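Asks: This is the structure I have questions about; it appears just below.
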Amino acid sequence: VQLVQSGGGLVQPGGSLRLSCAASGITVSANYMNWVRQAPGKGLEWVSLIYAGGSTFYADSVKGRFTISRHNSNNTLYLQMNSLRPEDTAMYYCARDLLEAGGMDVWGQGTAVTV
Amino acid sequence: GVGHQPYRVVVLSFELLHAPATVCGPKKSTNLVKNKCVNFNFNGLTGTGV
Amino acid sequence: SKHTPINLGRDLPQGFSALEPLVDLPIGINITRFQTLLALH
Amino acid sequence: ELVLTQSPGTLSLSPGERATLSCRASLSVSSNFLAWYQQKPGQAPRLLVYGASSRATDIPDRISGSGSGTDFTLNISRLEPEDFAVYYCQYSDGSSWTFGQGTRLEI
């Protein structure tokens, strides 16, 4: 019923950046998670998807530079940026988009990636 | 166009076990000679003769 | 199998009759017990 | 994969009048998995309609938004001053995911 994105900030490229997209009440641990970026001066673009089953689909450009995991007791998603780049500066959006509707989007913590 | 057409899909599966196999083909029949020395293979029987 | 309607009176008659093959089943299962169906209800 | 030109990029509208807003798809796309949804920059975006058939929540449900083939649009019956946001036209496949850059509605 309420979501917060916490832990994202300014870290050097090449390292690992951690972020938590946390919900309250609405049990999304079996729901369909999509992960979207928004670069400055650029529109929204989807990157990552993780489902209830053990199947991970990522963007074509980045592919294996992302890590996503889901907490088994609470509806919190921990996501990890690996091998960062300065051109990867973007604000972050996590969502619970079902194929039927794709609702309740989140404001998202404003983030930037640089040296 | 081609992207959203109803495509009929059939999946064929098989496995091995100690039970004998079934779909082993229609096989070959010749019926060539009835008087001369040949090499016959009547239902897995190997031999020669007239 | 064999079916022989030559019985006269009673008893298992003296004589001799072999058994022809009838069918073969490719069923690989362990067999340990045997029972009979006498369905006269 | 899917190209979607969302038109027009500049608007000179005013609240309280009829507006028709369109997105152009690539190849004869359907609308049963289409997603029109609102977005306010700097804040949380909102949902307009799923499947372009039955309108979503938190809206007075006056949008005649539908389409087929390459023709997808929404006609608003009455504009409101609260509607000055960017709308996103979307379609989903279940295995391929493509976005559409939204259109700027100002005066």
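Using Swiss-Prot numbers, chain B covers 502-551, in order.
Keep in mind that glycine also has a Cβ here, set from the backbone N, Cα and C atoms.
According to Swiss-Prot, the experimentally introduced change B:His519 to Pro is described as follows: Increased resistance to human covalescent sera neutralization. Under the heading of natural variants, Swiss-Prot lists B:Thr547 to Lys and annotates it as follows: In strain: Omicron/BA.1.
Could you place the listed features in the three-dimensional structure?
Replies: Of all the Cβ atoms in the protein chains shown, 6 others lie within 10 Å of the Cβ of B:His519 (mutagenesis position).
Following the DSSP three-state reduction, the secondary structure of B:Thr547 (variant position) is strand. Sequence-distant neighbours of B:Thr547 (variant position) (same chain, 6+ apart, CB under 8 A from its CB) are B:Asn540, B:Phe541.
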Asks: Could you check what DSSP calls B:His519 (mutagenesis position) once collapsed to helix, strand or coil?
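Replies: B:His519 (mutagenesis position) sits in coil per DSSP, no helix or strand.
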